[PDB]
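Note sheet for the following structure.
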Amino acid sequence: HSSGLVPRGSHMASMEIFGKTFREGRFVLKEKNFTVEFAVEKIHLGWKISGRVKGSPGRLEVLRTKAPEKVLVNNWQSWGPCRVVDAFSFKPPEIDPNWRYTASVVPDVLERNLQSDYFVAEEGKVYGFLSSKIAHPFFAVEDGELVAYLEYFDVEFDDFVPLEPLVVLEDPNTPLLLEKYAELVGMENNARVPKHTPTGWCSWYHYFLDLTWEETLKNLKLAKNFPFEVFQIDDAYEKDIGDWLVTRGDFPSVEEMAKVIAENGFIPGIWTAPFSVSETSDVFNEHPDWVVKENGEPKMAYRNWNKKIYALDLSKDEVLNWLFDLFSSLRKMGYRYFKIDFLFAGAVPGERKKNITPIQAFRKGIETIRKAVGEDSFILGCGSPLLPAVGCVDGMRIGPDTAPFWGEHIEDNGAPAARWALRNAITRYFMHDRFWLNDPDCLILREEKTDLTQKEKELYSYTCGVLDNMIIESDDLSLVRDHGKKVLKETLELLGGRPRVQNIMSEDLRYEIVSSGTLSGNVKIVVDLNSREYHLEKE
Ligand SMILES: *[C@H]1[C@H](F)[C@@H](O)[C@@H](O)[C@]2(CO)C[C@H]12
């Protein structure tokens, strides 16, 4: 009555799991420096590999199989591409040293080989890891083979710790597979998926760093005529990166800002970059030992605001206690919506006080933030590693920044452009209502001080509505007139459904997207991001 299963098909015959022929079973791999105990089990729509590892697994090879020609690949963080690429014509990108870790947490890979983080898909199969709690899970294409790895960053384990589980799903319906992968991720990490999604206003994509409190107050008054729940102050108010409770210019205190917003009937929101401290900040120069190091010196995590930005060492209790105090204080002031940006800084490789992986460090930081703000606060992640944030954040930015222009000829390289922001909202659609609520970035609906056309505004906004994503507007509200108000109202009527991108493996920016059971019934939108055209059907 033996009941173990083995793949029947010829492609699956290439599969090697921890050096073993792929079939159901329990297995052990003993190497010089580590030991893995693992199990392969048949699950609905595929297979699941799980287990435990001890020793020094380093860059642990999990799976090797033949590489498909056309693969949907995924960058580890918000801004980076999720796109279909030819596996064999890859050339190593030039990586800007100011933003190296946005490209990859293991840039040594990306400098030689095509990399995908967390999952990779081909038409009819999905390979995907269900978590990133200790190791960083990634795939590389190495001379025609697709290889799955768990990167432990030289950390040694005296006792067994769990592997990040790997699934291999198979069915002709690729969107279904991605949706089922994401359901498994959500269960593995106890994803937060709020039943209510906030609407709101954000200052960034009109004012940028030039926001003043005078302009903020003008918008706070006008916002009373818009369907906004949250009113969120973005980067501009703070004296420096890390000095979150010190304000600049005409801004009142951080506490005062919250109270003005709340007295005006909005849920107050605030932006921080909580794992980042700039070289000029009070907090860094007061606590130079609080940052990740390289040869005992502070390691640059990225360069922005025209200065070197360092990463907080989230293995340190002093650091976690400082974050806890900060976010507790914010909650006490009345903020209930927190946009937390540049989160990848917390996971940069480097020297930390405790010998834990960068992913373990990251998880401690974001969990600390979660505890501080409480259950009833909404956390929106941004510039963030995706799988390690599941279970912590409520909302997640899943694309590069939008901008007040389309970017018809702008390179797909994670820089701001509405075309690529929207592309990622489409290709990472399946995370929505499974990992978290997807944030496609703000709608820019003004009719002046913008390079966007009316058709572009419609296309972006209606797509986001069909996708049931977060809807946040970012404009000088004075400059939003009848067209912009109408687009918003119509977008909000498209929400509420269960969306699917039906041709997720598309190579030419033309997508067919359906959503069942919206507030407008069943809907379909077909979009072309290069021609900037759409066709929308509503029941
Ligand atoms: C991170 C966010 F992705 C973006 O929306 C905006 O908040 C800024 C402000 O510095 C770029 C950073």
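Easy rule for this one: first residue shown is 1, then count along the chain.
Cβ coordinates come from backbone N, Cα and C, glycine included.
Features reported for this protein in Swiss-Prot:
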- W79, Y205, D234, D235, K339, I340, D341, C382, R397: substrate binding site (BINDING)
- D234 to A (Swiss-Prot position 220): Less than 1% of the wild-type enzyme activity with p-nitrophenyl-alpha-D-galactopyranoside as substrate at 80 degrees Celsius (MUTAGEN)
- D234 to G (Swiss-Prot position 220): Reduced activity compared to the wild-type enzyme (MUTAGEN)
- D341 to G (Swiss-Prot position 327): Between 200 and 800-fold lower catalytic rate and between 300 and 1700-fold lower catalytic efficiency than the wild-type enzyme with aryl-alpha-galactosides as substrates (MUTAGEN)
- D341 to A (Swiss-Prot position 327): Less than 1% of the wild-type enzyme activity with p-nitrophenyl-alpha-D-galactopyranoside as substrate at 80 degrees Celsius (MUTAGEN)
- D341: active site, nucleophile (ACT_SITE)
- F342 to A (Swiss-Prot position 328): Increased transglycosylating activity at high concentrations of p-nitrophenyl-alpha-D-galactopyranoside substrate, which could be useful in industry and medicine for the synthesis of different p-nitrophenyl-digalactosides. Able to produce 16 times more of a regio-isomer with the (alpha1,2)-bond than wild-type enzyme (MUTAGEN)
- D401 to G (Swiss-Prot position 387): 1500-fold lower catalytic rate and 1000-fold lower catalytic efficiency than the wild-type enzyme with p-nitrophenyl-alpha-D-galactopyranoside as substrate (MUTAGEN)
- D401 to A (Swiss-Prot position 387): Less than 1% of the wild-type enzyme activity with p-nitrophenyl-alpha-D-galactopyranoside as substrate at 80 degrees Celsius (MUTAGEN)
- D401: active site, proton donor/acceptor (ACT_SITE)
Give the helix, strand or coil assignment DSSP yields for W79 (substrate binding site).
coil
Rounded to the nearest angstrom, how far is the Cα of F342 (mutagenesis position) from the Cα of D401 (mutagenesis position)?
12
The rounded CA-CA distance in Å from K339 (substrate binding site) to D234 (mutagenesis position) is 8
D341 (mutagenesis position) falls, by three-state DSSP, under coil
Cβ under 6 Å from an atom of ligand 1: which of these recorded positions qualify? The list is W79, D234, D401.
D234, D401
For the binding-site residues listed (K339, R397), most other Cβ atoms within 10 Å of the Cβ sits at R397
Simplified to three states, DSSP reports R397 (substrate binding site) as strand
For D341 (mutagenesis position), write down the residues of its own chain that are at least 6 apart in sequence and whose Cβ falls under 8 Å from its Cβ; none is a fine answer.
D235, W271, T272, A273, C382, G383
Residue pair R397 (substrate binding site), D234 (mutagenesis position) - Cα distance, angstrom, rounded
14
In whole Å, how far does the CA atom of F342 (mutagenesis position) lie from that of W79 (substrate binding site)?
10
Binding residues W79, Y205, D234, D235, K339, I340, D341, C382, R397 (substrate) - maximum C-alpha distance in whole Å
17
